[PDB]
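Report on the following structure.
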Protein chains: 2
Amino acid sequence: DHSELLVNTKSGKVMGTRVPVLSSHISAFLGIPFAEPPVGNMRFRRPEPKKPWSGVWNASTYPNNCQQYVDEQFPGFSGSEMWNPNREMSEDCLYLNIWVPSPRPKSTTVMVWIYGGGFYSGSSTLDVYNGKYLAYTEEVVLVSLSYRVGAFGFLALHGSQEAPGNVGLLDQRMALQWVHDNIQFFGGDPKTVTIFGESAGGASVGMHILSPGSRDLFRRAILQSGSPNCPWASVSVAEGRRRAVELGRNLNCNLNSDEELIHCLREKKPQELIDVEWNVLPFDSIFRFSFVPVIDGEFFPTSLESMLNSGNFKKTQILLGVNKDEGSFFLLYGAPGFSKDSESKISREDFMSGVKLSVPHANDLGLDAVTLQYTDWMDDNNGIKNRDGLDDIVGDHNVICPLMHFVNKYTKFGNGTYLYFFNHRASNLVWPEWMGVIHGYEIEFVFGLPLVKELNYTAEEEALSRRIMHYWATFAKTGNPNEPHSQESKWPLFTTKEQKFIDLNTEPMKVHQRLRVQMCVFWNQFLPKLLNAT
Amino acid sequence: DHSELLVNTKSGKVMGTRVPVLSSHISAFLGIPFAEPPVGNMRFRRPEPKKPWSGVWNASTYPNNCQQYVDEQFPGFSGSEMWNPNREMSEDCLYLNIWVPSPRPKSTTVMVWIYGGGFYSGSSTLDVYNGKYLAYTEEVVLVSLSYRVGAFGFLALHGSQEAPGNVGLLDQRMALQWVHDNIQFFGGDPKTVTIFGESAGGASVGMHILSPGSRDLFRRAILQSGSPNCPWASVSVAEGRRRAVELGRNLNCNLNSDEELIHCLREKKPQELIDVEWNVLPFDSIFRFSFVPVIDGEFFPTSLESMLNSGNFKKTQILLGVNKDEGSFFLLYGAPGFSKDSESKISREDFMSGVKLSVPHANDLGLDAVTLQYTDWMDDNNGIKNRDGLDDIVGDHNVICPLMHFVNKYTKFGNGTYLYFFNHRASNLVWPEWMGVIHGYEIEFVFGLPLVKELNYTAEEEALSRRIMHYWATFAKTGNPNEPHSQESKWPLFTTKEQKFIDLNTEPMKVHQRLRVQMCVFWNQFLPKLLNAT
Ligand SMILES: O=C(NCCCCCCNc1c2c(nc3ccccc13)CCCC2)c1cccnc1
Ligand SMILES: O=C(NCCCCCCNc1c2c(nc3ccccc13)CCCC2)c1cccnc1
Ligand SMILES: *[C@@H]1O[C@H](CO)[C@@H](O[C@@H]2O[C@H](CO)[C@@H](O)[C@H](O)[C@H]2NC(C)=O)[C@H](O)[C@H]1NC(C)=O
Ligand SMILES: *[C@@H]1O[C@H](CO)[C@@H](O[C@@H]2O[C@H](CO)[C@@H](O)[C@H](O)[C@H]2NC(C)=O)[C@H](O)[C@H]1NC(C)=O
Ligand SMILES: *[C@@H]1O[C@H](CO)[C@@H](O)[C@H](O)[C@H]1NC(C)=O
Ligand SMILES: *[C@@H]1O[C@H](CO)[C@@H](O)[C@H](O)[C@H]1NC(C)=O
């Protein structure tokens, strides 16, 4: 050994950089490779492990982001623009980032972040995913992995071994492997690794909890606004086949064999794949993505619901939750009548339209039930109600009810569940009032940005961020977000019988029960039963 | 002419009796025949008109009640016992009763009452149907007809002319004919006849509004807690056939022809028919009756819904409404978990049971939708909620939503609609708190019993009765329950656009809109659509 910023791993040596944080400093190691570049012929394949290197890998700057579609709806607007790649995209994007306390701990708690973005987008290197605040403030080692999104990560021709499906998940698995293997050298305790993530990252987390090949490589888990059974999170192998074929068909490929097709898709430049990515969708829809995990028989041995039922999953502690207004962002981008700069009150006819796109797989009787459950018939041309009703349809259907079924099935077999409902709307939020508490807007609180005065949060917003960070980290370190025998208010355990949960906001903690049961009984029991019979 | 109590009609002379009322007196003519006894061979046939008589028919005492099943669930208990025949039953029961002001008016407004009782029971002669208070207080001529209930009134073998169906309705028609023809001699104005009725009588009223052969014989109409499209009010000709056959089968009849069967059913004593009346029902159910009107092609030319749609009905003014807790009486008598002497809180499993019996014609997905619409899933073992939820299911499904669809269809084509929601619970009510405001308990207020001090109502209950009687009679006399240019609060007209209605109770009038729309959209639009597809 020689110095604080030089760490030797099983893959080689690695030189970090000293990084400032809230009038102190910590070490940071950025863009460490954990896989061979999945380039040329390796596109669509499994990740291979990174060949070890001689010399000193310079880990002082963030790596390239994976190739992905780029938001251009509000150019220069920070609200949308903060989610885009802030680094040059490249297929050579399988790297991770480590923030580490100064001085180097010996065996501290590890937290590994898994970004969202519908499995079609996402970056480890964004500002909101910066781990220096969490690492500093809570004394954890913070890791952010990456994984291939889009067709590059999720094109599935089941049966073929060139493009099996799921490889973006295997990407994440392998970075977890790499942490299990090397994190001790950074002072991490590999027996005490929490994976955590939001959206597609929250569903990923749950996917690793479900998948055998992934369960041994982490200790605990946090799922934010996503769960592995969301209707957008996975597709049958038949559906993925259809879609890969349809992709080939948009690029004038030979389709008569897996071999010809893959060969063709591999001839292509990345942006050509992205240019037609969205055209493979079976339905006109929102909150649906083209290349997602497949239920293959390997990564997932059986269907998800049967795995949840039969207890076939890792049994450990989990902490998860949702945000008040999960759906708003989807309707803004994808639904008639919603604009960023307007109150977006919605005609009844735009309502009808919205429902159709929000529950794409529904026959007419379906749409009638969904519409009936969500319409105050005493006051049905209220455009605020129509607006807000549809907001809720999207979030209930896509995020909250799937998470709530996940929770109920998991807690039968598990060892501890802590549920939250995050409903603070930030004082500095650039988006309009109507979108409420938006998909992804608990993140900044999880990653500590309210402590950075220049980002202009309130003090009570700072205080909520420190509270949340300490819930998240205490939980990662112990299986419980509460600190033993302390005067603070207690986040009760969530149990099959009483179903408790807490709001997360600036007001004194309040405990509640049965998070959106009424609606989620509609989405999780009745609707599905109705579409099965008809 | 000779005296106040001797009236000469087209059928003969008739001697009334002078009857006391609230420290005054009026004339009354009871048990005047309007049809030949439908006895022996005439059983199940059309009514023939009464052969005129010589001499002076003694109209001083009530007639016989029609043959009918008799309530014995609470023997001696006045609550149930006040609905039973208070006169000897006989098949020779086609008579009417007339209360007339003293002195005899020359051309006053006429009101003709049509009793309820599921078309299986009812009497013109009950205490609550006594017209002397209404006649005296409001200066109307009050008529009460009767009609055959049970198989005697409603056995249907469509195609046959011995037992066509519907004859109990023709009974009522004929008493209306008789009023059109003779009421002038009692000082009634035959151009100004309101028919009115409750339950099966309310549905009858609407049935005469719908039926061509009946529409010319009245001016206006009031429907209390019933409407002609209630699901218990009518059956197909196939269903009525099945049921008449099944009746024969319970009495060991020959079933190979209409002729043999009818011959057989006519051999029988009345009580034999009543003894097995209830065994013909297709389903285990509540709020369902064995012999009811059939949709025959004659009395009703086409199906009810098509008649309502196409405007094929009498266009005049109507005044109608419902009571807060229509269903309670049905669940008391017919549903597990409900007792007269208990708070009747209901297990969830008794709930399930209740729903099954309340919506008999529902497949499992039906029962799931009904259960979902009516269960607070935040608090689902609340036995008061389960009790009250099912109360509402019965009243919504059977009384309120059918009336609300009737109203909406009628008001497109009609000339004035006045809707009420009667929700006063009487201070002297003998039934328990939980049954709330019960099916048939607006009647006593319509017939003025609160003015009779010895019945122990409050003064504000007296005042509500006088108010209601004057709404009912002003409406019969004018087409509007409101008196021109008067300081009183105004019962607004009910219109397609704004759907207004008033509560009827002791508190100052309150106007509302859209009576149980949310539920009735479930019952009138969605549920039926759901059972049609599945
Ligand atoms: O560029 C276009 N569409 C881009 C669609 C990509 C959307 C990226 C999503 N990024 C977000 C993400 C999250 N929340 C958001 C909240 C508000 C806005 C964006 C959020 C949370 C999960 C990570 C991504 C386009 C298409 C057609 C016409 N005009 C623009
Ligand atoms: O006798 C039995 N059941 C009789 C069923 C007949 C029910 C007659 C209905 N009479 C009522 C009627 C109305 N409201 C009522 C409210 C409370 C109670 C009775 C009401 C209003 C419409 C006219 C009839 C019986 C059956 C089996 C076991 N125990 C008793
Ligand atoms: C999680 O699992 C642990 C052990 O697998 C549980 O701890 C045990 O609880 C049982 C039942 O009360 C006790 O008899 C044992 O003594 C406990 N073992 C240990 C080592 O403490 C624990 O209850 C589970 N926690 C939850 C929240 O389900
Ligand atoms: C009921 O019908 C009568 C006539 O059939 C309506 O009275 C007419 O209303 C029209 C339209 O406003 C006027 O132009 C006529 O002058 C009225 N005729 C008479 C004789 O007054 C009445 O509007 C209808 N009422 C309701 C409540 O629909
Ligand atoms: C590491 O690389 C960066 C970025 O290109 C550079 O600024 C820095 O000086 C480098 N340091 C070493 C030791 O290579
Ligand atoms: C009318 O009949 C009743 C009842 O049977 C009787 O009390 C009364 O005296 C009779 N009067 C006449 C005139 O027949």
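In chain B, numbers come from Swiss-Prot; the residues present are 23-556, in order.
Per the header of the entry, the method used was X-ray crystallography, 2.6 Å.
Including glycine, each Cβ sits where the backbone N, Cα and C put it.
Swiss-Prot lists B:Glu220 to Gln or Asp among its mutagenesis entries, and the accompanying note reads: Decrease in activity. The annotation that Swiss-Prot gives for the mutagenesis experiment B:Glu220 to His reads: Loss of activity. Quoted from Swiss-Prot for the published mutagenesis B:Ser221 to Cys: Loss of activity. For the mutagenesis result B:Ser221 to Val, the note given in Swiss-Prot is Loss of activity. Annotation comment: Swiss-Prot describes B:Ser221 as active site, acyl-ester intermediate. The annotation active site, charge relay system is assigned in Swiss-Prot to B:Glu348, B:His461. Recorded in Swiss-Prot as a mutagenesis result, B:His446 to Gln carries the remark: Almost no loss of activity.
Overlay of Swiss-Prot feature records on the structure.
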residue	record	Cβ contacts under 8 Å, 6 or more apart
B:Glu220	mutagenesis position	B:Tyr137, B:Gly138, B:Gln246, B:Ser247, B:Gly248, B:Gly462, B:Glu464, B:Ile465
B:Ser221	mutagenesis position	B:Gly138, B:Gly139, B:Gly140, B:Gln246, B:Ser247, B:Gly248, B:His461, B:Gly462
B:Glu348	active site, charge relay system	B:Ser247, B:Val416, B:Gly417, B:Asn420, B:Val421, B:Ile422, B:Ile460, B:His461
B:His446	mutagenesis position	B:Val459, B:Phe467, B:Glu483, B:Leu486, B:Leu526, B:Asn527, B:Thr528
Surrounding CB atoms that lie within 10 Å of the CB of B:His461 (active site, charge relay system), all protein chains: 26
For B:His461 (active site, charge relay system), the three-state class that DSSP assigns: coil
